[PDB]
Structures are given as C-alpha cells and as structure tokens.
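One structure below.
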There are 2 protein chains.
Amino acid sequence: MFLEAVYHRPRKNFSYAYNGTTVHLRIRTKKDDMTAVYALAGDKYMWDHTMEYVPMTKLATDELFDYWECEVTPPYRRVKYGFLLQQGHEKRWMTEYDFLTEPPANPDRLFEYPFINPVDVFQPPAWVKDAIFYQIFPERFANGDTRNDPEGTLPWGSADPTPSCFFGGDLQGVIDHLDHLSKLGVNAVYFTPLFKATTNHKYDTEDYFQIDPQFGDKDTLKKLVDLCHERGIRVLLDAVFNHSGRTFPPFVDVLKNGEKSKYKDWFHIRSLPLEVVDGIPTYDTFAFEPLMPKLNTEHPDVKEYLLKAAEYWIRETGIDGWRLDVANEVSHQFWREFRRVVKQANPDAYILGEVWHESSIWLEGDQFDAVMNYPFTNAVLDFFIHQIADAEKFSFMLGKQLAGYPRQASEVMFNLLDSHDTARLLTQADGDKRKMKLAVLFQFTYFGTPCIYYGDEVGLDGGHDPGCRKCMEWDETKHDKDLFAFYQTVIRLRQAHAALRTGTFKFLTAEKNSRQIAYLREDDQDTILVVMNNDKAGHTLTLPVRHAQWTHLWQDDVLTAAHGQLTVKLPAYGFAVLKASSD
Amino acid sequence: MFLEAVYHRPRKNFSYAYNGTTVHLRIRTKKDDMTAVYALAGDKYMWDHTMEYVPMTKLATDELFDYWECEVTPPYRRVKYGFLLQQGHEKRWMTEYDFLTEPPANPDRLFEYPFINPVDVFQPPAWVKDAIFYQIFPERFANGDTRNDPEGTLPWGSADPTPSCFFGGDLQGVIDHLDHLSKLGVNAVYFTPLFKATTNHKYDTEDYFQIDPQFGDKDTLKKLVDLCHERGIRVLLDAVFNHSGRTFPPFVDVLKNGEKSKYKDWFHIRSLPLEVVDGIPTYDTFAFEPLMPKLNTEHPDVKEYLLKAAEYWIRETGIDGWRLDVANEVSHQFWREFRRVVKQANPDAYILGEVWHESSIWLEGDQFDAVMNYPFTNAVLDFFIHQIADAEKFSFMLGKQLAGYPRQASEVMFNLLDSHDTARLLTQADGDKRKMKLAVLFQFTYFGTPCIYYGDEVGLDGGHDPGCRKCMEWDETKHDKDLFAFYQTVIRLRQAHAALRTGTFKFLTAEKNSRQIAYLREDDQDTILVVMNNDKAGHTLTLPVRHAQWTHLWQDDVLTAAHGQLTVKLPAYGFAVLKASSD
C-alpha cells in the first residue's frame, strides 16, 4: 500500500481547529492507491468510550497525491487519534510513530490535538469573503489636486508607457472618481505605499508617521476613507515594515555619524563606514538597494515605532487593514506582537502580507490573516495566459496548495492575478480580451478574496514595474466597456451568489491533454456550475449532474439549459465565459 | 525514483536556523532509494552569483526513510533553495511546487528561509547539555523536619509499597541529604509540584504563590537552592498552569456562588450548577477529576496570575527553570508570552514541558526549551526492558525522532526513562540490575539531558503512581552500591567526556534480528565508542574503525583493546556495560 507516501504533521494544514469545538484532519497518499481512510479519534482519557472513526473523504488530488477531509468535534474539546489508511480489504492504521497492523490498544502512541483553545484559533476577518478587492497605486491613479510636483503630466504611452520618473497621482483624485469605483462595484481597496517617501513607489519610507506632502494628509486620507466606509468599501495600507528609505531619520544619523551613531543597532551594521559604491551595501538592505536598509525588527524601540505606527492609522484613519509590503523577511516575532496590536485597535483588522511562496508558517493564526496568493496566481496565469499547463495540471496546482493551507485561511486567500510588482493580466495574454476574461472569471469564481489591479476594468496594457504601473486612463473615450461590463457582471455575479463566494468546489472535467474546464459549487439554496473553454476556438462538452435541484438556467443570458440526457450538453464558442446555476 | 516518498516542510525540523547565520536543511526519502541529494540554495536576488550545491548527507534512517543534513551559511542571512534528489545518473530537483527535470531557471519557485533573525532563533539554555538531571518527588524523599502531618511514617513496603495516602517528605530533608546527591554526582534537579496543595502529589494547587505549609516556605526553598547553586546544581519547579486544585480560591467562588460568581470565566463553564456526581464534571477539568478544573489560560487576569507566578519564584527563589506539568493542553499563546517573561526574569531559565508525544510544534523557539522525551524513552524501554524491539528497530526509533526535531532542541532533550507518572526502570525489568544498567547507560550515553528519578542510584522497585512514588530508603543498609557506583561512574563518565555529552553519533551494528549494539561519538580530541549486549548471555563482536586516533583503551577497567585486524574484536559477558574510547 505504497506506505512511504503518506504524511501527517500536527498543525499547519494537516491538523487545525476551524472553530472552538470542531477540527479538521488532513492526510496525503498516492493519487489512487488508497481505497478509503477513516479517522480514528476521541479523548486520550476514557478512550474506550469516545472513539469514533471519521470517514475521511477525498478533498483534493494533485499530481501524485490524495488528501483527506474529516470533520471532528471532540466531545471534550480535545482529541487523540490515528488514521485507517485502507485499500481493498487491506488495513493499516497510522500512529504518532509507526503503522500498526492491529487496532491500537493504547491511545498513548496516537496523534493528538492538545485542547481546543478558542484563542489560539485562526479567525481571519470573515468580511473579506463577502468582500471583493481592487488594488490601487496612489502615484499614478487620479490627481484631483493640481499641487503635486514639476515632472510629467498624465498619460502618454500606449505600448511602451510609463517610465520610472514621475506623475502627480494624489489621494484627492481617489476621492473624486470614488463614485466611479462605486459604479465598477467594489467591496474593498488595497493601497500601495503612501507614506512620506521620496519616490513614485512609496516603498522608500522617510517617516512611518506621515502621508507624503504631495499626496496630502490624514484628513484627505480619512475624508477618502469616510466615503469608502460610506460606499461600503474597506481599505488597506502598505506596511513597509522591513526596509526604510535612505531618507528615514535614524538612518541619516548612522550615515552622518558612522559608528558613534546612537541608532547603530536600529538596523544592521556590517562595516564601520556606510560606503557601498560598487562593492556591497555595508548594511543589510532590501535586495541590494542602499536606499533601503533593513530595519532591526527585533530592536525594542524599533518595534514600538512600527507597532504604534501600524495601530496609529488603524486607530485614527480607521483603515481596514495592513498589507505587508514584504513580510517573508521580517521577524516572525514582530509579526506575532503585530497582530495582537492591530487587533486591540481594530479586531476586524486585516493582516495581509506579501508572501509569494507557500506560507502555512504565517497562517497559523499566530501572525497573518492572508497573503499574496501568488501560488494560485502562478496557476491561472500558467494556464489561461501562458497556456502551457492543461486542465488537470490546473486542478493539480489547485491541490498542492488547496490542501497546503487550512480550511479558513484558504477561504480568505487574496487570490489576485496581477499587480504593480508584476506584469498585467492583459499583456500577459495580449489584447486577447477573450483569453483574459476567462481568467478574470476563475478569479471571481474561486474562493477567497479576489483583487482588481486598478485600470483593467477599462483595459490597460502594462509591463513590469515601469510598464505595469502605467498611468490611468480618465478619458471616457478609452473605455473597454464590454470589458468593464464584463467586470461589473462578474463582480455583482461574485456577489449575486454565495457558492462562488465560499461554496463547495468539485470538478467534472480536467482529463489530461485538455483545455475545457468545469467545476461545481453550492449552498443549501442555489447550486451553480461553471465551465470554460481554452480551445483556440469552439468545443462542445458532455457531463452528468444531480437531481435534487430543479433545472439549469444560463446565467449571463438568463437563458436555460436542460439536463436532457443523464448528462447536460454544453457548447463553448472558443473561450466560453459561459457559466450557469441550476434552479 | 520513488517520488511520492520525499518530503520537506519549512520550519520545524525540516528547515531552521541553528545560529544567526548558519542553517540546516533536512529531507526525507525511501531507506536506500536515493544515491545522493545536494542542496541547491543561495540568495533570491542575485541568484546567478550566490548558488552553491550543498552535499546533503545521510544523518539518519528509520524504517522506511532517509534523512539529510546540510550546513548552510547564507551569504546574506537569507536563502532560497531547492534540492537535488539524485540516483544513479538520474536527476530530479525539488522546488516549492513540483519536481523539475532541468535546473530551475528562476529562483522564484524555490523554497525559502525569509531572513535569519537572531531573535526568532531557538536558543535553549546550553548549560543543560553539560548538566545532568535528577528528578525528585518532594512528598516522599527526605523529612529533616518532624513537623509535617499525622499520617504514615517513613518506608514500610518492599514489593507492594506506598499507598495513595501520606508521608512527611519535606524540603529541609533535601537540604540535609544534599551532600548526598553531591556524592552521587548530580548537575541539576527537577522538583515535582511543591505549591500549597492538599494532596501528596502537589498537582492539586491551592495557591500558585505559596509553598505547602508542611513542606516549608520560600527561605527553606531558597536556603535549599543556595546550597545547590553552591554545589553547582540547577533546580526545576513544577508548573501546574493548566488545572488548579478544587481548593484554589477563584474556583471556590464559582462553586459557592454558582453563576453570579465573578470568576465565572476564570475557568470553563458548561452547566449552571457545579454538580458532577456520576454524570460529568460540569466544567473542563484535567482528565475527569472535578478536584482539578482547567484554567482559562486565555483569560487576561488568569494570564498575569500564572505569569507573575512563573517569574515570581524564578525572580526570588532564583530557581533554574520550570517543568510544565502538562503543557500539551495549555494555550500555545500563554506559552508564547510565558517564555518572553521567564526570560526577562532569567534568560538562562529552562522551560521544560510535559509532552509525551511528537512536539516539534512547541520546539520552534517560540514556546519551549525542551520536553519529556517520552518518544526516546518509549524506545529504550521498548528495547532493553521489554526487549520486544531489536537493534535496528532501536536505531530506527532513533531516526523518526532523531530528525523529527531540530539539531539544537534534540541536543537538549530531557531524555529520561522513568518518573512519578510511570513505573520505575528497575521493575520495568525486574531486579535485573544488569539489564537496567545497560539502559541507564544509553541514557547517559545519548545526547540531550538525562534525568535520574530519585532513589534508583540505590535501587528501588516501584510501580505506578502509588508504587513508583515509593518512599526513599535512607538506611545505609539498603544501598545497592555496585548500582550506585554504576551510576556515579556513568555520571562522572557522562562528564569525563564531551562526545557522549553532545558529540556525533554513528552506528556500526544493528543488523535486524540482533541484540548487540555499538555506536560512535567524538570531538576533535577524544573519540569514544560504546557497545552493549542484550543477549541472554555472552556474545563476541567484530567491527571496523578509523586510524586518525591512536588506540582503544577499555574505559571502566582502564584496560586496553587493540585495533588488531582492520577490525576490533569485542567480547560481551551477557549484558556488556562495556564501552571505551580510543586515544
């Protein structure tokens, strides 16, 4: 029974509490080398009186693995258990140590989940699910205030636009075209850095306690927030808590004071002088940009600064959370203390961090709420855009990570597809609105929180940091309405139902060398089913469904598809952005 | 290449910092289905300039797994990497996601260790290694003070001794026969609960701020500590931070105040009345002993109490650390806050917790320092005592857990073999001093911290809670000196060298159906090699060694063994407590 394949580790995604009484148990094995697997758990005290095999079910299957669900509510908020791992009539149960052949006599050597402590519990702001993001770079979005700088005016490029120079994007602008996003139909907004910096990208933080003069001030921000919290839209601010722009005071001190500097440890010293030239930054910097030293996040005073900082805005601006510019490099400790803080200021505060890699570490309810689900992103794009991965692969990538994280966090994943740090979805494809649409959809079709990089609903071809961050197009003329409409529809659609929000998620087609996808989601009222066609063109499908429901109404066109045979016939024009529910 | 076997998870034991610059990388695979495996790491920025394959080496092999070492010092306190996983001429490197076939182009999809933050770092009190414990139950050890209680006098039993009634063991007593342990040759001492309780086992804590009146007071304790810290011996106190004896004030309130009680949440309410009778404890208790309610470790006030409590004694008694009666059931959070505290009071404080199961969770440098290495214990006993497991199995059990934990924690494992919670080593065997000796040895032969349950150096046959906790034998007559001598020797021996302390640890014999063991440890000065024979009797061995050294001097008898052939001949009387170094 391909024994050397199974795995089960306490915590992370392989054992965690969803609530303060129920618990989930995950277990992995070879693709289909596992007839069944029951969860044998109970209380570590009166064992022979609390044991109940919990039929673990297959929830996901990546390339070479089978994962298993299992809903357990320990009679006494505590559980010791093993696993069954069954095949044919062959049985072998897993213990904390080896693989027994006869039912474990003493619960002593069995896995164990100490006690359900409603505190340690992971409780990310559930309002994210209902919510639907929309990212925005303050620098080049809107400028409702003529007082900014001397450099470059609004838009100019088309294919090769936006240089790493300047533009006058302000907050007021956002306050202006706010009713515009209101038109777009947003739920929340993520703001890139907007703290007294000295560059277009405000990641060169001079003061963690002030809004760049050009941008505005607290009020402007607040006045901006207030209408948001009025239009029912949360708000997020960038937390450059790792590196500080060369400007940042404590740094200057060290520079213009070398050794004797009283802020010697506020960062990381390597060489007496603060020289670099061509050699190497004599101090731990971001990547290798001297104008960005890494803060000694472990340093006491440094802590408070950033701490009171984080809470500050939350406290006074009343923002809706912090995005962590780059967290996968800042003390996990500060991260700990961080939450507690941003919680005692606003429990519902959303702690999003920038982690492009597997981050089950920070998602232990001990540090973050969510992260940049690049892994997810790395799938869609790797499927719809680059179209190098097939269907199964997609479902496969939506397994290694589908299970990789716990039930909750997963449901609150900041699943985007593009940002200021990378290229734009559109160009990723290439004016293939069709190809794009099918992706953007999956985004607003999967669970967790989706994010819309400003300018796209309208249609914008970006590139990398300079390109991607292309100026906004405020001339109604340039307005891919059929694209904006696409969005709105997709948006409200993401709202119109809950299954798409956080419903189930099966699949009825992925067969290897294929490009046609179909999956299912549902609650106890409405059951919808989405289908997409990547084919360079048309392609018809065939697949079975259930009866409990009543019919199959074409969503968008509000048309109606019939079950027909014991299988529903579904046609795809070429890039079937076609999906529907089932009365 | 049996692909579905490999595993690598960030943190825990599969990725951690040993110091603030060097890092270890573990990787598992099938027993011998892995020619080699190199660690491909570097910096996630200037990749093509910092990459260096680190030859991961085989450090341990359980039943069906191969684990790999790898010493890495990221040029810039940060590392992104993958793995090589090689066999024959067949190569396939592991990434954060899939198993590539061609060298990974972009470090983007590679594993990553954020940044080496010397704070998050795991730094358990290194003085434990050099140190050698010795557990002691205050209740029935020594009574240098005639004022205790009305019940039972000193020892009485032999085979069926010590009932769950009473005896007058005091602290003063310890202060008396202290020079006795001084004779025994101890380094540290773990004290079971000794806080105002109402039972022989002080786990029925009435006040976390006082020493049971019978026992004594702070001074007595201090006066006891002072001579210890004078005889160069640390001290540990039991932390009943999960449940409180029925006596405990806040409880009484809830009992004699039902609902209206102001301490309603200080614990866990389930039923308005505090009844139980035969039904079930209307409140979350230890196991199912109403006279022990579980403290709402999450409760604010509750925190401080225990908090200031923990630090209190450390602060004033100046103890050397806390053992956690039962931690695998107390909020992991409190555990967090706990450390920070017991650290700002005494950094070198030792946070030992009672976790009988795999606890890599608490050993993340985020909560504990060490635990009750029952897994280890579960091996030795399962080998030397019960003698149901062979040699390899032993080495095998010393693999699933040898790697299970990080390099450091492992080196600081409270590796005992018996305590008040279980039976005694001796009886576990049965007057077979021989069989015992060989075990006790491995204990003082493996790495981490060993622990001597009081009374044993002299020879005491215990049982379970009532038995095991048999009164102490202070009549010089009953004195298995050849056994005590065994200890002393073994003790000083554990001191006489460092290899045994924390040296390497290979093996030169384990062959399946066998009971003869031999392993190696060493530093850059002395190389020793231990061998043991479980055979019901005699048994001679044959095995190779190295030349770098100079010879092979029989330790105990200070006799001398010769390399002879390219292999050394070694004779075992029946239970060869024989071990030696090699000039």
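We number each residue from 1, going along the chain as drawn.
We read in the header that X-ray crystallography, 3.2 Å was used to get this structure.
A Cβ is built for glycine as well, from the same backbone N, Cα and C atoms used for every other residue.
The active site, nucleophile annotation in Swiss-Prot covers A:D325. The Cβ of A:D325 (active site, nucleophile) has 23 neighbouring Cβ atoms from other residues within 10 Å, across all protein chains displayed.
The 10 Å shell around the Cβ of A:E354 (active site, proton donor) contains 21 further Cβ atoms across the protein chains shown. If you look up Swiss-Prot, you'll see A:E354 marked as active site, proton donor, on the strength of similarity to another entry.
In sequence order, A:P138, A:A142, A:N143, A:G144, A:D145, A:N148, A:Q214, A:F215, A:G216, A:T220 are the residues near A:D170 (Ca(2+) binding site), counting only same-chain partners six or more apart with C-beta under 8 A. Among the features that Swiss-Prot reports, Ca(2+) binding site is placed at A:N143, A:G168, A:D170, with the record citing similarity to another entry.
Spatially close to A:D421 (substrate binding site) yet at least six residues away along the chain are A:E354, A:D465, A:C468, judged by Cβ distances under 8 angstroms. Under the heading substrate binding site, Swiss-Prot lists A:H243, A:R323, A:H420, A:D421, A:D465, A:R469, citing similarity to another entry as support.
Swiss-Prot gives this note for the published mutagenesis A:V380 to T: Decreased activity with beta-cyclodextrin as substrate, but an increase in starch hydrolyzing activity compared to the wild type. No effect in pullulan hydrolyzing activity. There are 26 other CB atoms within 10 A of the CB of A:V380 (mutagenesis position), with all protein chains counted.
Under its mutagenesis annotations, Swiss-Prot gives A:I388 to E the following note: Decreased activity with starch as substrate, but an increase in beta-cyclodextrin hydrolyzing activity compared to the wild type. No effect in pullulan hydrolyzing activity. For A:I388 (mutagenesis position), the same-chain residues lying six or more positions away in sequence with a CB closer than 8 A to its CB are A:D382.
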For A:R323 (substrate binding site), nearby residues of its own chain (Cβ under 8 Å, 6 or more apart in sequence): A:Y190, A:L236, A:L237, A:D238, A:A239, A:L352, A:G353, A:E354
Binding-site residues compared (A:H243, A:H420, A:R469) - the one with the fewest other Cβ atoms within 10 Å: A:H420
CB contacts for A:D465 (substrate binding site) [other CB atoms within 10 A, all chains]: 15
Nearest-integer angstrom distance between the alpha carbons (Cα) of A:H420 (substrate binding site) and A:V380 (mutagenesis position): 18
Among A:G168, A:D325, A:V380, which are recorded as recorded positions, the nearest neighbour of A:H243 (substrate binding site) by Cα: A:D325
Mapped DSSP class for A:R323 (substrate binding site), helix or strand or coil: strand
Any further residue of that chain within 8 Å (Cβ to the Cβ centroid of A:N143, A:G168, A:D170) of the recorded Ca(2+) site: A:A142, A:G144, A:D145, A:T146, A:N148, A:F167, A:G169, A:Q172, A:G173, A:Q214
Candidate recorded positions A:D325, A:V380, A:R469, pick with smallest Cα gap to A:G168 (Ca(2+) binding site): A:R469
Number of other Cβ atoms within 10 Å of the Cβ of A:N143 (Ca(2+) binding site) across all protein chains: 24
Nearest-integer angstrom distance between the alpha carbons (Cα) of A:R469 (substrate binding site) and A:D325 (active site, nucleophile): 16
Site extent for substrate (largest Cα pair distance over A:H243, A:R323, A:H420, A:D421, A:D465, A:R469, Å): 21
Neighbouring C-beta atoms (10 Å sphere around the C-beta of A:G168 (Ca(2+) binding site)): 22
